[PDB]
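Structure, as structure tokens:
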Amino acid sequence: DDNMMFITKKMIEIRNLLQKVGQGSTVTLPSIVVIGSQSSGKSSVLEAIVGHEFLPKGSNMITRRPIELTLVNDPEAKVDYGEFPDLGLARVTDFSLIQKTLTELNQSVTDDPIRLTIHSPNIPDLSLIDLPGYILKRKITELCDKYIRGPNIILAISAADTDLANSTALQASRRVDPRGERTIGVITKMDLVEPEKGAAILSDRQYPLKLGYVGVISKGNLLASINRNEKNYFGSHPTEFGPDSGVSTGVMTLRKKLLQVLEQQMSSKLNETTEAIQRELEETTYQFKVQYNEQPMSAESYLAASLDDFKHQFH
Amino acid sequence: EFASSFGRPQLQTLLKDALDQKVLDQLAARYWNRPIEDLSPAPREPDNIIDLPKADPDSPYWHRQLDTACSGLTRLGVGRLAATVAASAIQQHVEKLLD
């Protein structure tokens, strides 16, 4: 089902190349945006870390700049390693170093969002961005709202202790998405609630959406262990949230859903985006004629013609 | 009887028409004007089709534009266009025969 992960990785690389083309490359492909209120914002950070592998997160985060995570299927690679594009060609083995570096970027604080790239075999390639969660506060909200508007596959996490209505995350998710078509929900911190409790949250009708909600508890060999606990815990109250139950939970199903949504939405945006690139290629090509007669040029060919003219003059 | 009736020149006109519409597709996307909203246009503005006849030959919206138009037309899924058009013709004639 390899062909499958692959469509996404090809698109993610293409998302990067649109992002990098140039000034008028207003054009881009969508991606996952992640919002969460404070307890919920903490649940969301935890979750992002947990989805793949431990990474520097939380503690004290100014949350002023977004972090564009781009993941890569890492089969044939046996070392968990993450690299920064602006810090090009550098690979980082231990995430503690990635803690020091990105969190000092966190204390430096333009609004530009740092790009990131991590390769790990258990992780499926994705393209999520983590912006600061809701708690000056106005200005953070302002960025959040602007990012949510555009058709990115958004959404939300919500801690089990808070009422669903009370949480800003799902509340803005509903504000910018009335239909709930492009937004997925996650109920975190679910470990300390009765199974009656998971049932009412994991499945609700007060606020229905497509792609459903996903409940999970996130928090060496940490991956597998977080997996182990999810496999182990539901056994406590299996009938309340397990097979054939309407709710869905644990990190893996939530991930494959993420794969599906991302492949589908991106694929919708591909047409309009592509005609856009053909229009900007035609603009660049036409300017290439009016300016410099479309001839290929290198700096050495320029340098040769002058040097030559100078020697005959000097003679 | 229909298979003895059908043959090839039917395909001829069929593919020649769809490649015409593709010709209209290329020409517009590469040469002509675009939709209108209150938003002001791209400038552009050396790309005026009118000074095409009495122009000097080495001008792109001429040279490079035609050049990329033909490269684009040939390196388009003409293979897949013929396939699907012959597909929808044969499919139609079998649905006419079923009536």
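Residue numbering in chain A adheres to Swiss-Prot, whereby the residues present occupy positions 224-332, 339-364, 375-458, 471-566 in order.
Determined via electron microscopy, 18.8 Å.
Placed from the backbone N, Cα and C atoms, the Cβ positions cover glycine too.
For A:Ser262, A:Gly264, A:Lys265, A:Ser266, A:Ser267, A:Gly281, A:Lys428, A:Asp430, A:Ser457, the entry in Swiss-Prot reads GTP binding site, with the evidence type similarity to another entry. In the three-state DSSP scheme, A:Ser266 (Mg(2+) binding site) is classed as helix. Around the Cβ of A:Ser266 (Mg(2+) binding site), the same chain contributes A:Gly259, A:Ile396, A:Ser397, A:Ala398, A:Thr427, A:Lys428, A:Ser457, each under 8 angstroms and 6 or more positions distant in sequence.
Taken from Swiss-Prot, the feature Mg(2+) binding site covers A:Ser266, A:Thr286, A:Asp359.
Annotation for A:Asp559 (mutagenesis position): no spatial neighbours, criterion Cβ-Cβ under 8 Å with sequence separation of six or more. DSSP gives A:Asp559 (mutagenesis position) a helix state. As a published mutagenesis entry, A:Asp559 to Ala appears in Swiss-Prot alongside the note: Impaired mitochondrial morphology.
Cβ neighbour count for A:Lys562 (mutagenesis position): 9 (other Cβ atoms within 10 Å of its Cβ, all protein chains included). Experimental mutagenesis is annotated in Swiss-Prot for A:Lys562 to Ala, with the remark: Impaired mitochondrial morphology.
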Check: Near the Cβ of A:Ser262 (GTP binding site), how many other Cβ atoms are there if near means within 10 Å?
Finding: 18
Check: What is the separation, in Å, between the Cα atoms of A:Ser262 (GTP binding site) and A:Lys562 (mutagenesis position)?
Finding: 74
Notebook entry, point to check: Which of A:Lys265, A:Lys428 (the binding-site residues) has the most other Cβ atoms within 10 Å?
Noted result: A:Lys428
Notebook entry, point to check: Tell me, how many other CB atoms lie within 10 A of the CB of A:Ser457 (GTP binding site), whichever protein chain they belong to?
Noted result: 22
